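Chemist: Before we start, here is the structure in question, set down as structure tokens.
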Amino acid sequence: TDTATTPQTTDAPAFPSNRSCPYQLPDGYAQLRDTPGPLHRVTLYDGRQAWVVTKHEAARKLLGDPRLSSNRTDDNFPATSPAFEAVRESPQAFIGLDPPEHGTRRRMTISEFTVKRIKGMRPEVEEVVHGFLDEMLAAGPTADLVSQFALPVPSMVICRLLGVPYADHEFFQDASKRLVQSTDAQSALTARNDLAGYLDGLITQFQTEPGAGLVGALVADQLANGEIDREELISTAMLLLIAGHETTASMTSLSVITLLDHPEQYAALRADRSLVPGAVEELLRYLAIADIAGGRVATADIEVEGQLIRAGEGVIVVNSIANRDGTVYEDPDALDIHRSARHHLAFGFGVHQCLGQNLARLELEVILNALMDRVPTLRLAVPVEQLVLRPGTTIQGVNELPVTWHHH
Ligand code: HEM
Ligand SMILES: O=C(O)Cc1ccccc1Nc1c(Cl)cccc1Cl
């Protein structure tokens, strides 16, 4: 059988790409960033072509365009790995809904994420952060920052918000990781079913004995009024549980790696804590850990600066690339905790903009202040070159981060 004997250059490169450095664009993404025009063709894992959005203002425009639907069950939604077919087959939380249905479900959860509520959560967050730090610092001279700090902290916080008992954390933390990091459909489906069966039992328990937290409130109110389906409640709680776990944990580990590679800026941050909120925004822009959250499908033709998105085409708004748009962020590939990182897209834009964004901002501020206060000598226990980054088909991050510090 004959083989390929011609040049292999394509104008639709394979997407997504994997990071080789935790805080820099994959080489292929830098190329997309540099090509003029808002859109570029890519080839997804199964050979199907899709569009990516690579510029900041076009990304805002298209995330705001109701002709780009968030319906993951659509046959033309841009799947980036075989594991996505698990979500195409499963019931949908409001992240997969379009207006008006999106708003009726999202509004059932917003009361837990208001600015006033986030402010009232600071003592619990600080207590949780410092508690896990107490344990880690006492347990040995080295640690895995991920399993001992980065993951348990947001896990405990989101479980309190939801009413999910932390006694079961080994089970649902493992199931959350399996679902988010699954590479095939069968392991994704099993992880989803594991969480679904758990949450289903929690719902019945709350119907017997009304419970705390957001799940308790949805059971007692919207579910008892038929305003949400039981299966929808499960999907909604599952989305909040997984996002509340995995996103902040990834930001924590990648922020530590990044700050230790920029010691001048880390030292400036320690000397002036009023810089921490701005540094968190810059880290969000720079690390942009959730490109997998940009998929859309066109329900009508859309004209974009001379290019045409046709009805039925998949579109991925790649916020990591849009966040490196030099017409918005001067010298976009430089970390600068003093820059204005305003208007970044790490949380999206428009009706689906991250519900948890200010909880995440609170958590990362408390976490960075606590690391600088309690472990100012924190350092990586292995070279950055020995770390293993997750692939571009999931939330960016590291699954293990060996660290050490000065003893007690
Ligand atoms: C820590 C950093 C985080 C990042 C970078 C991030 C990123 C994102 C992005 C980019 C979207 C837009 C998805 C889209 O347009 O389809 C989104 C939506 C969402 N995020 Fe976050 N997220 C973070 C933390 C959290 C946390 C802590 C929660 C807590 C529950 C959360 C819950 C949600 C929900 C429910 C949505 C769907 C909003 C909607 O569809 O209306 N996220 N997130
Ligand atoms: O988005 C979903 O429906 C669930 C899901 C599963 C695996 C990986 C990511 C996600 N969602 C997701 C998104 Cl789209 C953005 C931020 C955080 C999370 Cl957990």
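Going from the start of the chain as shown, residues are counted 1 onward.
So this one's X-ray crystallography, 1.5 Å, going by the header.
Yeah, the Cβs are placed from backbone N, Cα and C, and that goes for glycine too.
What Swiss-Prot records for this protein is below:
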- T80, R192, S235, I292: calciol binding site (BINDING)
- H102, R106, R296, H352, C354: heme binding site (BINDING)
- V87 to A (Swiss-Prot position 88): Decrease of the hydroxylase activity for both 25-hydroxyivitamin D3 and 1-alpha-hydroxyvitamin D3 (MUTAGEN)
- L179 to A (Swiss-Prot position 180): Decrease of the hydroxylase activity for both 25-hydroxyvitamin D3 and 1-alpha-hydroxyvitamin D3 (MUTAGEN)
- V180 to A (Swiss-Prot position 181): Decrease of the hydroxylase activity for both 25-hydroxyvitamin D3 and 1-alpha-hydroxyvitamin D3 (MUTAGEN)
- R192 to A, Q or K (Swiss-Prot position 193): Decrease of the hydroxylase activity (MUTAGEN)
- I292 to A (Swiss-Prot position 293): Slight increase of the hydroxylase activity (MUTAGEN)
Chemist: Less than 6 Å between Cβ and the nearest atom of ligand 2 is the rule; apply it to the recorded positions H102, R106, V180, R296.
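Modeler: Within range of ligand 2: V180.
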Chemist: Measuring CB to CB from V180 (mutagenesis position), give everything in the same chain under 8 Å that is also at least six residues away in sequence.
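Modeler: Those within reach of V180 (mutagenesis position), by Cβ under 8 Å and sequence separation of 6 or more, are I242, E246, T394, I395.
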Chemist: Considering Cα atoms only, can you say which of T80, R192, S235, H352 is the nearest neighbour of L179 (mutagenesis position) among these recorded positions?
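Modeler: Spatially nearest to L179 (mutagenesis position) by Cα position is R192.
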Chemist: Would you mind listing, in sequence order, the residues at least six apart from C354 (heme binding site) in the same chain with a Cβ closer than 8 Å to its Cβ?
Modeler: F347, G348, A360
Chemist: Can you tell me which of the recorded positions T80, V87, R106 is spatially closest to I292 (mutagenesis position)? Compare CA atoms only.
Modeler: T80
Chemist: Can you tell me whether DSSP puts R296 (heme binding site) in helix, strand or coil?
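Modeler: Reduced to three states, the DSSP call for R296 (heme binding site) is strand.
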Chemist: In angstrom units, rounded to an integer, how far apart are the Cα atoms of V87 (mutagenesis position) and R192 (mutagenesis position)?
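Modeler: Checking the Cα atoms of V87 (mutagenesis position) and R192 (mutagenesis position) gives a distance of 9 Å.
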Chemist: Cα distance, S235 (calciol binding site) to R106 (heme binding site), nearest Å?
Modeler: 12
Chemist: Compile a sequence-ordered list of residues in the same chain as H352 (heme binding site), six or more apart from it, whose Cβ lies below 8 A from its Cβ; state 'none' when nothing qualifies.
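Modeler: Counting only residues 6 or more apart in sequence, the Cβ neighbours of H352 (heme binding site) under 8 Å are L63, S70, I95, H102.
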